[PDB]
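Take a look at the structure below.
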Amino acid sequence: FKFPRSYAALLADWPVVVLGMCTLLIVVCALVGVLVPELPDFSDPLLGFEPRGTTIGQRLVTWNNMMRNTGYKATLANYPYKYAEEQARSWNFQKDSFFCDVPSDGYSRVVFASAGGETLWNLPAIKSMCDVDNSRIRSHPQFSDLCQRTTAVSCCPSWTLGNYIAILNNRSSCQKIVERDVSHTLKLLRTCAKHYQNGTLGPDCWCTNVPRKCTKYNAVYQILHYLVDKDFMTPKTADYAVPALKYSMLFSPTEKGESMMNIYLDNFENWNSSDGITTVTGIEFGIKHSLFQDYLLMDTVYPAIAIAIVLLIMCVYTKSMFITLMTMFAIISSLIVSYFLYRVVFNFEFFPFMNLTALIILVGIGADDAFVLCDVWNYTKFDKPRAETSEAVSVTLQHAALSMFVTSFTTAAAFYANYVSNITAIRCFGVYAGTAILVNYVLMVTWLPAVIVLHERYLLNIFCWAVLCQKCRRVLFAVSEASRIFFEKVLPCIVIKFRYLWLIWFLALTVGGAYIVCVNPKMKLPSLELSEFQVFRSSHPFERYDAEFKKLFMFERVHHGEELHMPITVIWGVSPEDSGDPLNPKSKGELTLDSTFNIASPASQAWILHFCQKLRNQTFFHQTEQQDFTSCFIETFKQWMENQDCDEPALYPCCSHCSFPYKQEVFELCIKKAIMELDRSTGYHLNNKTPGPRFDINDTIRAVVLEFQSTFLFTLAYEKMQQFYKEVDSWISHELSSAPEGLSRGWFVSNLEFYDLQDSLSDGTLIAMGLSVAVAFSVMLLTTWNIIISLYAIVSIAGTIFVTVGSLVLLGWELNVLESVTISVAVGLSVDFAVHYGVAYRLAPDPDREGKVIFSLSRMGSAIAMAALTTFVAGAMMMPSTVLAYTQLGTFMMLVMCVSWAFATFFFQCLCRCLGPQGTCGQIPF
Ligand SMILES: CCCCCCCCCCC(CCCCCCCCCC)(CO[C@@H]1O[C@H](CO)[C@@H](O[C@H]2O[C@H](CO)[C@@H](O)[C@H](O)[C@H]2O)[C@H](O)[C@H]1O)CO[C@@H]1O[C@H](CO)[C@@H](O[C@H]2O[C@H](CO)[C@@H](O)[C@H](O)[C@H]2O)[C@H](O)[C@H]1O
Ligand SMILES: CCCCCCCCCCC(CCCCCCCCCC)(CO[C@@H]1O[C@H](CO)[C@@H](O[C@H]2O[C@H](CO)[C@@H](O)[C@H](O)[C@H]2O)[C@H](O)[C@H]1O)CO[C@@H]1O[C@H](CO)[C@@H](O[C@H]2O[C@H](CO)[C@@H](O)[C@H](O)[C@H]2O)[C@H](O)[C@H]1O
Ligand SMILES: CC(C)CCC[C@@H](C)[C@H]1CC[C@H]2[C@@H]3CC=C4C[C@@H](OC(=O)CCC(=O)O)CC[C@]4(C)[C@H]3CC[C@]12C
Ligand SMILES: CC(C)CCC[C@@H](C)[C@H]1CC[C@H]2[C@@H]3CC=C4C[C@@H](OC(=O)CCC(=O)O)CC[C@]4(C)[C@H]3CC[C@]12C
Ligand SMILES: CC(C)CCC[C@@H](C)[C@H]1CC[C@H]2[C@@H]3CC=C4C[C@@H](OC(=O)CCC(=O)O)CC[C@]4(C)[C@H]3CC[C@]12C
Ligand SMILES: CC(C)CCC[C@@H](C)[C@H]1CC[C@H]2[C@@H]3CC=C4C[C@@H](OC(=O)CCC(=O)O)CC[C@]4(C)[C@H]3CC[C@]12C
Ligand SMILES: CC(C)CCC[C@@H](C)[C@H]1CC[C@H]2[C@@H]3CC=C4C[C@@H](OC(=O)CCC(=O)O)CC[C@]4(C)[C@H]3CC[C@]12C
Ligand SMILES: CC(C)CCC[C@@H](C)[C@H]1CC[C@H]2[C@@H]3CC=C4C[C@@H](OC(=O)CCC(=O)O)CC[C@]4(C)[C@H]3CC[C@]12C
Ligand SMILES: CC(C)CCC[C@@H](C)[C@H]1CC[C@H]2[C@@H]3CC=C4C[C@@H](OC(=O)CCC(=O)O)CC[C@]4(C)[C@H]3CC[C@]12C
Ligand SMILES: CC(C)CCC[C@@H](C)[C@H]1CC[C@H]2[C@@H]3CC=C4C[C@@H](OC(=O)CCC(=O)O)CC[C@]4(C)[C@H]3CC[C@]12C
Ligand SMILES: CC(C)CCC[C@@H](C)[C@H]1CC[C@H]2[C@@H]3CC=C4C[C@@H](OC(=O)CCC(=O)O)CC[C@]4(C)[C@H]3CC[C@]12C
Ligand SMILES: CC(C)CCC[C@@H](C)[C@H]1CC[C@H]2[C@@H]3CC=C4C[C@@H](OC(=O)CCC(=O)O)CC[C@]4(C)[C@H]3CC[C@]12C
Ligand SMILES: CC(C)CCC[C@@H](C)[C@H]1CC[C@H]2[C@@H]3CC=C4C[C@@H](OC(=O)CCC(=O)O)CC[C@]4(C)[C@H]3CC[C@]12C
Ligand SMILES: CC(C)CCC[C@@H](C)[C@H]1CC[C@H]2[C@@H]3CC=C4C[C@@H](OC(=O)CCC(=O)O)CC[C@]4(C)[C@H]3CC[C@]12C
Ligand SMILES: CC(C)CCC[C@@H](C)[C@H]1CC[C@H]2[C@@H]3CC=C4C[C@@H](OC(=O)CCC(=O)O)CC[C@]4(C)[C@H]3CC[C@]12C
Ligand SMILES: *[C@@H]1O[C@H](CO)[C@@H](O)[C@H](O)[C@H]1NC(C)=O
Ligand SMILES: *[C@@H]1O[C@H](CO)[C@@H](O)[C@H](O)[C@H]1NC(C)=O
Ligand SMILES: *[C@@H]1O[C@H](CO)[C@@H](O)[C@H](O)[C@H]1NC(C)=O
Ligand code: NA
Ligand code: NA
Ligand code: NA
C-alpha cells in the first residue's frame, strides 16, 4: 500500500493519477453533455430578450395568455355559447399596359445607389437596375413558382423606374426606353411634384383638382412615394438643372419570407453587389433572422484561428509545446464541463446564442494563469535549486494560487452579477460564462501543476533540421534577453523618470471619460423596436436597409409618422402573474382566474359605470367625435336596456322600466340576450382583442375588459413613455383603491413591451455594476492587507472604467443587451493587473518605494503583458466577423486590455513611486 501525505506530494509523486482522473471526468462530461440534453436551437436570435417577473412583464404575459385562451370551448369566450345553442333550438406595357398591384411593404425589394457617386436619373443607371433584377432574381429557377400572376403565361412585372418610364411613354418594357423618355418623365415629375408635396395627388385617382396629365396610372404618386429617395423632389432640390436622385428602390412580385433564401444564397450572398453602373446597397427579402444561424456557426472559424495564435504566444513564452497544448486542452475542457453543469446539473433548458461568445472570452482570458504559474515555478527553481519536487510544487502554489483565484473570481463574479437582470438571455449568459471561468481555475491548479511535473521529469530529454533547430534556438535566446532587459531595466526607468507626466495625463483622461459618461453625450438606451435589432455588422445589406433606407422613402416614413394613440386597457377577473419558468422563454404558464371577482352585483355595476365617467374627465383621455360603444360595455348595455319594450313577456326582465342597478339574476340574463342581439341586429363581430365581458364554458362572466384611447402617442423614447405609464398607472391604482370588494384587484396594460425592456437594461446594469465594484474592492483589501495600495488600485480601476466606457460612448454604443453585460465585465477584468503589481509591491525586499516599484515591474511585467496580449489578440481576431455580437465583444476586449494595462503599468505604479507605503504604513491587522 502507498498514499501521499499532502496535495503537493500528490502532484509530485502521482501526476498520472491527477491527469488520468481529470481526463476521465472530462470525457464523462462530454458524453453525458451531448447524449442527455436537447441541442441548442439558434433559429431566433431575439429569444429571451423580454423581461420576466417585472410588474409590466407579468401583466403583459397575462394579457397574452388571455388572448390565446379566448374562443369556442376555450377557457374564455366573447359569446355565451351555451345560451347561443340553447336558443338555436327555436410582360408588355403596350399590349398588357398595367401593373398587377400597388407596391407595398409585403414585397421583396432592393435599394440601389450609383457606382462613382453620380445621380441615378440617367438612361444607363435606369436600365442597369432592370438588368440586375432580371439577372439576379427573375432568372432563378423557383422565381416562376413564387411570383404573382394574371395567367400561367408569365409573372407580373417588377416595380422600378424603367417600367414606370415604359408605361408612361408607351414602350414595351424597360429595355426598349430611350433618352427622351427619361427627360420627358423628369419634366413630368419636376412640374407635377407640387401636388404631391401639397397633399392633393393620391394613390387611386386613376383628386380632380390636379391636372389629368399627373393622375395617369397613379404613376407620379407611385414614383415619388415608393421608388425615389425623399430629397429628390422638394422645392429645395427641384430648382436645380437636374435634381439629384441619390437612391432608388425596386420591388419584386414575390413575397418577403423564407421562400427568398435560395434566391439570396445563390445570387446575392457571395456577389460583388455592383454592375459597375449601380450598386445594391440595401436588401429587404424578409430573411435577416432566418439566415442568422448559418453565419453564427460559420463565424466560429475566427475563434479557431485565435486558438492557434494563443498557442504560438504560449509556446514561445513557456518554451514547451507539451505544457502549451495541455493548457489549451484544459481551456476548451472548461467550456465542455461548464456545459454539462449548465444543462444536466443546473437544469437550464435555454442556451442563448450569446453563450457561444464565451468561447472567445475563455480563449482570451484562459491562459493568463498559466503565464503566472510558469513564471513562479521558474523563480522557485532558481531560488531553491536543490529542492525536492513536492517542495518546489508547494512553494509554487503558496506563491501563485491565491493571486490566480482573485483574478478568476472577480471576472466570474462580474458574470454571475448579471443574474440580477430581469432579461432571461442576460441571466443565462452570466451563469454559463461565470461557471466556465471557475472550472478553468480548478484546472489551472490541478491539471497544470501535474503537467509541469511530468514535463520536468521526462520531457527535458525524451521526445538540414539540425541547422534550422540551432538558428531557431539563437533567435529564441535573443527574444528572451531583449524582453528581460525591457521589463527589468527599460520599463522601470520610463515609468519612474516620467511619473509627474503620467499622473497628469492619466488623471486628465479619467476626468474626460467621466465627463463623456456622466455629463455629455451620456450613454443612451436602445432607440428602435425589438424586431429591428441589429444582428449583422452594419455594412451588411440587411442592416443598411434598416439603419439608413427605412428613413429615406416616403412609404417607409408613413409607418413612423402615424399618429397612434396609446390604448388604456383595464382587465378584471384575471390575476396578473407569470406562472411559467422565468429562465425558459417558451414556458409562459397558464391563465389564473380570480375567485373573489364579481361584476354582476349592483355595487359592482354602479362603480364600474362611475369609473368609466371619471376616467373620461382626465387629461390623459382622448375625446373623439366618433363615439366608441365597445370602450365601456356597461354604458352600451344600460343604453340597450332603456330601449326594450314590455308588451311581450319573453322580453319582460329586460324592460326599459328597470332602474340601472339591476338585480344580479337580471344582469347575467339580459347581458347574454344583449350580446346575442348585437351579433345579428348590428352585425358587429367580437374577437379576442375586443373589450367586453368574458364567459366561461357554461356562460358565467369570469372576466371584464374596458378600453380607452389616450392623448399620449406611442413613442420609443424612454422619458415620455415613462410619463404616460406613471400618470395612468398611478391614477388607476388610486381609483381602484376605493372600488367594491370584487373589483379592487383590476389592472392596467398598454403597448409597454419596449419600455419594459429599456427599464430592465437600465436597472440590471446599475445593480450588476455596483455588485462588480463591491467584489473588486473587497478582494483588493483581502489580497493586500493595506488600505493605501487598495485605494491606489481602486482609483486606477475607476480611471480604467471611465476611459473604457467613455471610449465605447464616443464609438456610438447604446446600452443594448450584450453592451450592458460588458460594462460589469469591465470591472471584473480591470482588477487583475493592479492585484498582480500590488502583491509584487508588498513582496519586495527593498525598504524604499522606488526599489519596491522596480521589483514590482521587474517581477510581474512579463506575465501581465502576456495576459494582456492574448486577450487583445483574441479580440482582434473577431474583427472580420459577420455576426455583430462577435465584433462587439472583440472590440471591447482590445480596448479594455489597452486601458487596463496602461492604467496598471503607468498610473498605479506612479502613485506607488510618489506616495506608496513604507514599513507598516496603511497596513490592516488580523
Ligand atoms: C462552441 C463551439 C460551437 C461549434 C458550432 C458548430 C460549427 C460547425 C461548422 C464550422 C465550420 C468552420 C470551422 C470552425 C472550426 C471551429 C469549431 C469550434 C471549436 C472551437 C474553436 C466547418 O467548416 C468545414 O471545415 C472543413 C475543414 O475543417 C471543410 O472541409 C473541406 O476540406 C477538407 C480538407 O481538404 C476536405 O476533406 C473536405 O471534404 C472539405 O469539405 C468543410 O468544407 C467546411 O465546411 C463552418 O464554416 C465552413 O467553412 C468556412 C469557414 O471559413 C465557411 O466560410 C465562410 O464563412 C466564414 C466565416 O465568416 C468566412 O471566414 C469565409 O470567408 C466564408 O467563405 C463556410 O461557409 C462553411 O462551409
Ligand atoms: C361586448 C360589447 C360590444 C359592443 C359593440 C357595439 C358596436 C357598435 C354599435 C353601437 C350602436 C348599436 C348598439 C346595439 C345594441 C348593442 C348592445 C350590447 C350590450 C352589451 C355590451 C349604438 O346605438 C346607439 O343607440 C342610441 C339609443 O339607444 C342612440 O342614441 C341617440 O338616440 C336618439 C336617436 O335614436 C337621440 O335622440 C338621442 O339624443 C341619442 O342618445 C345612438 O345615436 C346610437 O349610436 C349603433 O351606433 C352606431 O354604430 C355604427 C357602427 O356600427 C357607427 O358607425 C360609424 O362609426 C364606425 C366606427 O365606430 C364606422 O365604421 C362607420 O363607417 C361610421 O358610420 C355610428 O357612429 C354609431 O352611431
Ligand atoms: C476534471 C473536470 C471535469 C473539472 C471539474 C471536476 C469536478 C469538480 C466536477 C466534475 C463533475 C461534477 C459533479 C457532477 C454531478 C454532481 C451531482 C450533484 O448531486 C447531488 O446530490 C446534488 C443535490 C442538490 O441539489 O442538493 C452534486 C454535485 C456533483 C457531484 C458534481 C460536483 C463537481 C464535479 C465532481
Ligand atoms: C484517459 C481516461 C479517460 C481514462 C484513464 C483510466 C486509466 C487507464 C488510468 C487512470 C489512472 C492511471 C494510473 C495512474 C498512475 C500510475 C502509476 C505509474 O507508475 C510509474 O511509476 C510509471 C511506470 C511506467 O509506466 O514506466 C504507472 C501507470 C499508472 C498505474 C496509471 C495507468 C493508467 C491509469 C490506471
Ligand atoms: C488543443 C487541444 C485539443 C490539444 C490536445 C492534446 C492531446 C491530444 C495530447 C495527448 C498526448 C499529447 C502528446 C504527447 C507527447 C508529445 C511529445 C512532445 O515532444 C516534445 O519535444 C516536447 C517539448 C517540450 O514541450 O518541451 C510534443 C508534444 C506531444 C506530441 C504531445 C502534445 C499533446 C497531446 C497530443
Ligand atoms: C468549446 C467547445 C468544444 C465546448 C462547448 C460546449 C459544447 C458541448 C456545446 C455548446 C454549443 C453546442 C452546439 C450548438 C449548436 C449546434 C448546431 C447543430 O446543428 C444545426 O445545424 C442546428 C439546426 C437547428 O436545430 O436549428 C448541431 C449541434 C451544435 C454544433 C452544438 C454541439 C455542442 C455544443 C458545441
Ligand atoms: C470543486 C473542487 C474540486 C475545488 C476544490 C479546490 C482544490 C481543487 C484546490 C484549489 C486551490 C488549491 C490549494 C492552493 C494552494 C495550496 C497551498 C499549498 O501549500 C501549503 O499549504 C504549505 C503548507 C506548509 O508546508 O507549510 C498546499 C496545497 C494548497 C492548500 C492547495 C490544495 C488544493 C486546492 C484547495
Ligand atoms: C496589447 C496590450 C493590451 C498589451 C501590451 C503589452 C506590450 C507593451 C508588450 C508585449 C510584448 C512586449 C515586447 C517584447 C520584446 C521587446 C524587445 C525589447 O528589446 C530591447 O529592449 C532591446 C534589445 C537589444 O538591444 O537587442 C524592446 C521592447 C519589446 C518590443 C517589448 C515592448 C513591450 C511589449 C510590446
Ligand atoms: C502610456 C500611455 C501614454 C500610452 C502608451 C505609450 C505609447 C503611446 C508609446 C509610443 C512611443 C513611446 C515613447 C517612445 C520614447 C520615449 C523616450 C523615453 O526617454 C527616456 O529618457 C528613456 C530612458 C531609457 O532608455 O531608459 C521615455 C519614454 C518615451 C516618451 C516613450 C513613452 C511611451 C510611448 C509614448
Ligand atoms: C464608479 C466607477 C468605478 C465605475 C463607473 C460607474 C458609473 C459612473 C457609470 C458607468 C456606466 C453608466 C451607465 C451607462 C448607461 C446608462 C443608461 C441611462 O439611461 C437613460 O435613460 C439615458 C437617457 C436615455 O437614453 O433616454 C441611465 C444611466 C446609465 C444606467 C449609466 C449610469 C452610470 C454608469 C453605471
Ligand atoms: C473619481 C476618481 C476616479 C478620480 C478622482 C480621484 C481623486 C479624488 C484622488 C484619489 C487619489 C488621489 C491621488 C493620490 C496620490 C497622488 C500622488 C501625489 O504625488 C505627489 O505629491 C508628488 C510630489 C511630492 O511628493 O511632493 C500627487 C497627487 C495624487 C496624484 C492624488 C490626486 C487626487 C487623487 C487622484
Ligand atoms: C494585419 C497585421 C499584418 C498588422 C496588424 C497591425 C496591428 C497594429 C492591429 C492591432 C489591432 C488591429 C485593428 C483592430 C480592429 C480593426 C477594425 C476592423 O473593422 C471591423 O471589423 C469593425 C469592428 C466593429 O464593428 O466592432 C478593421 C481593421 C482594424 C482597424 C485592425 C487593423 C490592424 C490593427 C491596428
Ligand atoms: C498581430 C496581432 C495584433 C493580431 C493581428 C490580427 C489580424 C490578422 C486581423 C485584425 C483585423 C483583421 C481584419 C478585419 C476585417 C476584415 C474584413 C473582412 O471582410 C469581409 O468581407 C469578410 C467578413 C464579413 O463578411 O463580415 C476580410 C478580412 C479583414 C481584412 C480582417 C483580416 C485579419 C485582420 C487583419
Ligand atoms: C496603447 C498602450 C495601451 C500599449 C502600447 C504598447 C507598446 C506599443 C509601447 C509601450 C512602451 C513602448 C516602448 C517604449 C520605449 C522604447 C525604447 C526605444 O529605444 C530602444 O529600443 C533603445 C533603448 C536603448 O537601449 O537606449 C524604441 C521604442 C520603444 C521599444 C517603445 C515602442 C512602443 C512601446 C513598446
Ligand atoms: C489609456 C490610454 C493612454 C491608452 C489606451 C489605448 C488607446 C489606443 C485608446 C484609448 C482611447 C481610444 C480612443 C477613444 C475614442 C475614439 C473615438 C472613436 O470614434 C470616433 O471618433 C467617431 C466614429 C464615428 O463616426 O462613428 C474612434 C477611435 C478613438 C479615437 C479611440 C482610439 C484608441 C484610443 C486612443
Ligand atoms: C396647396 O396649395 C394651394 C395653392 O395652389 C394652397 O392654397 C393650399 O393652402 C395648399 N394646401 C395646404 C394643405 O396648405
Ligand atoms: C465588381 O465591383 C467593382 C466596383 O467595386 C466593378 O468595377 C467590377 O466591374 C464588378 N464586377 C466584377 C466581376 O469585379
Ligand atoms: C360548468 O363548467 C365547469 C368547468 O368550467 C364544470 O366544473 C361544471 O360542472 C359545469 N356545470 C354545468 C352545469 O355544466
Ligand atoms: Na489572456
Ligand atoms: Na486567474
Ligand atoms: Na478579475
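We're sticking with Swiss-Prot numbering for chain A, so the shown stretch reads 174-263, 283-398, 410-666, 681-1143, in order.
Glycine residues also receive a Cβ, built from the backbone N, Cα and C atoms like all the rest.
Under the heading domain 'SSD', Swiss-Prot lists 485-657, citing sequence analysis as support.
DSSP assigns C829 (mutagenesis position) to a helix in the three-state reduction. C829 (mutagenesis position) counts 17 other C-beta atoms within 10 Å of its own C-beta, drawing on all protein chains shown. Looking at Swiss-Prot, the entry for mutagenesis of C829 to F says: In icb; loss of function.
Here Swiss-Prot notes a mutagenesis experiment, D1049 to A, with the remark: Loss of function; when associated with 571-A-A-572. Within 10 Å of the C-beta of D1049 (mutagenesis position) there are 27 other C-beta atoms, taking all protein chains into account. DSSP assigns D1049 (mutagenesis position) to a helix in the three-state reduction.
Among the mutagenesis results in Swiss-Prot, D1049 to N has the note: Loss of function; when associated with 571-N-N-572. The residue drawn here is the original one.
On a Cα basis, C829 (mutagenesis position) lies 61 Å away from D1049 (mutagenesis position). Distance between the Cα atoms of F666 and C681, which bracket 14 unmodelled residues, is 19 Å. In the deposited model, 19 residues between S263 and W283 are left unbuilt, and the Cα atoms flanking this gap sit 58 Å apart. For the segment bounded by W398 and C410, where 11 residues are absent from the model, the Cα separation is 10 Å.
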